[PDB]
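Participant: Have a look at this one before I ask anything.
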Amino acid sequence: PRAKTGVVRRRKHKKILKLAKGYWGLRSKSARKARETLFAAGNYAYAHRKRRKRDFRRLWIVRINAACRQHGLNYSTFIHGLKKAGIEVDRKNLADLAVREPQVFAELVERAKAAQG
Amino acid sequence: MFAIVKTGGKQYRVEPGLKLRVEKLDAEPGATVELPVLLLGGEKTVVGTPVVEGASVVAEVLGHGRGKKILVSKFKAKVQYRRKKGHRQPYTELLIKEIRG
Amino acid sequence: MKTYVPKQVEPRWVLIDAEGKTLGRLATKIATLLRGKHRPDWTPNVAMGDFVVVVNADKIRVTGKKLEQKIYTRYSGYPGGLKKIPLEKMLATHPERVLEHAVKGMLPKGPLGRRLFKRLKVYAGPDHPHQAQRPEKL
Amino acid sequence: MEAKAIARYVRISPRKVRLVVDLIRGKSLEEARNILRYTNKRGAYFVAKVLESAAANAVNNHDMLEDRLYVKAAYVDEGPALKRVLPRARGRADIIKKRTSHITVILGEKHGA
Amino acid sequence: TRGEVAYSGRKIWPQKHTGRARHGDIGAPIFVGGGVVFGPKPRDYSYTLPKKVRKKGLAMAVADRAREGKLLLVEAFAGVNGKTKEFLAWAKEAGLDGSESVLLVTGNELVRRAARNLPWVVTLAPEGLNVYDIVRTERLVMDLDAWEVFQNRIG
Amino acid sequence: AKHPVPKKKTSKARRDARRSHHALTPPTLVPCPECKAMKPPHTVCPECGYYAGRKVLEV
RNA sequence: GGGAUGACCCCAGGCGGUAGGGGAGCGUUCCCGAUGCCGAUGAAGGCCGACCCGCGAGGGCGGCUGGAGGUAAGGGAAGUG
RNA sequence: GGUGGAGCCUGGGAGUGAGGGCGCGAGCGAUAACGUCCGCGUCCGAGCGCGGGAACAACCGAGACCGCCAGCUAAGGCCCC
RNA sequence: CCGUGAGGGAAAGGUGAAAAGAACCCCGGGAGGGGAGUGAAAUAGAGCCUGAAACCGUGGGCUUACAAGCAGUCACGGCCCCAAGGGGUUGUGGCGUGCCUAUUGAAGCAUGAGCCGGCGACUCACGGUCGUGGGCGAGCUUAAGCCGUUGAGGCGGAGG
């Protein structure tokens, strides 16, 4: 018996055209400009997740530095402090203490330079 | 009050009423968990060294759940290499009850 | 997750002039201020920078022999359209341009990069024609 | 209420007549009529006749009151082109499409008391 | 095949400085008109199954059916002159209600005419005994003369 | 066909954008005094005509 | 390794990849299953879906169209993506 | 000593039979070449995936099953970008 | 239709149960509409079932005239639409050398490709040789045919 393509192709194609919503021009309309685009989109996302995880390490650091620069010392030194003090805690994420509750930050700094006389 | 608890190799600034999600805790669906894992307080506890000693924050596990699906796709050019991963991170939702140290 | 991320920052004005300062070693600091980078809300996509008023430009000292030696450059799109100007002459005219060029190059090159540059106000002087506060920084 | 017209298959390029349609969108029927009348474009004529038809409908069919009428919406969709053989040098032979229009005009009423 | 299609073999355009693609005849399988590639031809799906394996199957098929409690070989057929009416009545007395499907084998052509048109009964001469017809049916009913031949067909 | 040719099909974007200046201007009209009508200026037009001057037909 | 073998749980390794080798699936046409079952209280096909299951190929469910066909489990064949 | 995606044996299926750079050792060459020919090694090939090197197959770091808004390091870096 | 000719050689199916195929009025020169009317249905209205995509319009939301781009992606923020959650859009920030083929090596200024839809390529016969599911075993097995079936299976040992 004969098994013509039938319905099947139209569907692989509009599965993929759904994924292509909002791409510029033909990238959202062509069965296969969409396709191409989406490989690259896919890789971008994957690596870009990796990066997001480094992109924030970075952000935190820079406002940590900022704030502890406000009390004389700097980030190189400040981390030494926390390290020795045993408070591997901060976790650059959570030195948003820099902003909400600097009170608390102030202390942390003090404890930090105390490990260093 | 305040509290910086740690679970999943991740820390979080919790408070008397909220939490979000945080990775499989082997906890019965509706049970209680103490996150004795603990740093900080809202009247400056700090931690002399890492964990403030007999301090614990109680949270109530609301339930479990897979996160929203991510599509992980890999592609290599001029070498026919195409790959689909559907991924959903499961977690548990907690509600912070009290921070008792 | 915390979006620590701020709501419109009340920007700062600053008056600054170590008239006898090495440019660059000044300019480097200027820039840092221009991005809200000393401050602990640093937000990369936003411009919560300061406003920096340099007074008494000209005067800027500089090391070794960098007059007739530093050479500023302009290519007008034309044939033969490279121009080379010693620093001597930049001071000799447009001295307020010397400090600016040095700072520019140290700011990020995008659109925001450009927008922060306009938050830098440079006067060979002194006297700074906007009284709008000015915590003088030393 | 609104009244609609549509001239199917007009035989003039859509691209070409839109030109005059866009000249009268959102205009009293009074405006439009003057506008078409002195527009220097073959298409004005077909568009005049479709706009006039819709008015008849408005008034005669949905009792809509002439002085209140305006051009709510109007547009031209292409119909199926006629394909035609045009011979070139060196035996070459081209097909030429004679484009054909579906002009539509739809009137409504204005303001009040 | 491309070979069997009506179109001629003329080359369709030069091969060279056309500017179109290369081609021979319009009967090629990239051509709409053209031939199909490895399409079906007529062939024979028969093959010779080991006779012994057939005996086995046939023997077993009944056995499963015997084990089930479905094999009932009979003798009484007053349900004569093959009338569906007559058979049906007879069936009622034999507890053949038509609630399961039934395979009736017998050499008696009148009882054959009798069922047949019943839609829950599959009628069958004994030489036609065979696993498929056995299996497809829920219940198995044999003449004792039919059970005699079934005997012979094994051993 | 020969020597220069277009290199890429043109975007609908770049096409519709070239046509930015294609929109027509509405014909410039005014009212026929001595007659109830909208004509172009500086023109004798059969709604009326003129005064002591030539035109279509009127009693 | 358990072993109320549960294909369900602990313990330990590994899991870039072209030519290639192997292994498990998905889907299309047709056959038995069928004198059956679903279908006008709406089949096939089509247009949406931020919903559900699947690693994926896919499978559902919900609305809209459509207007008469479709076809389980478990097998079988191929003009099968 | 060494349980290793070690070895040995019998059989089914292959693809390859066009290499490239770098280091070291020779020949050719002019102690020329992103030269050319072998030898030992290594990587690219197939790791144009990740960090460094401004950019850059094969130099430095390091073998990418998936996820994290956690932590420690590698090369290389810490005046501004 | 093409070719002097031998010869070559297409395309093009489908209203609805029934034509009940739209009287009559309206705009128009007509073509086409709008009402009315038939029909279960007229976005079934006559190359009329279903009506996908490319392609072209109209309206609406978000958005853009000092920025530099394989067009995406990660992050924030704004505005828009049903709600402690989503959906749309994108301003700034970070990152980012199209797909396939061929190659030692391609974003490549090397090949192919306007785009969309359909058609389009590892098979079948008989031998062979491994493997595997089975049947019987020092045996195994039948071919052509003959009889029976009318989707029924038997017999047939020449032969291998």
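To match Swiss-Prot, the residue numbers of chain E are left as they are there, and the shown ones run 53-207.
Heads up, the Cβ atoms here are built off N, Cα and C, so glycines get one too.
Annotations for this protein, taken from Swiss-Prot, read as follows:
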- E:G55 to A: Increases Ptase activity of hybrid ribosomes to a value greater than that of pure E.coli ribosomes. Increases binding of a tRNA analog to the P site (MUTAGEN)
- E:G55 to S: No effect on Ptase activity of hybrid ribosomes. No change in binding of a tRNA analog to the A or P site (MUTAGEN)
- E:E56 to Q: Restores Ptase activity of hybrid ribosomes to that of pure E.coli ribosomes. Significantly increases binding of a tRNA analog to the P site (MUTAGEN)
- E:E56 to A: Further decreases Ptase activity in E.coli hybrid ribosomes. Significantly decreases binding of a tRNA analog to the A or P site (MUTAGEN)
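Quick one: how deep are these features, and who are their neighbours?
Facilitator: Cβ neighbour count for E:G55 (mutagenesis position): 7 (other Cβ atoms within 10 Å of its Cβ, all protein chains included).
For E:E56 (mutagenesis position), other Cβ atoms within 10 Å of its Cβ number 8.
Under DSSP, E:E56 (mutagenesis position) is assigned to a helix (H, G or I) in the three-state scheme.
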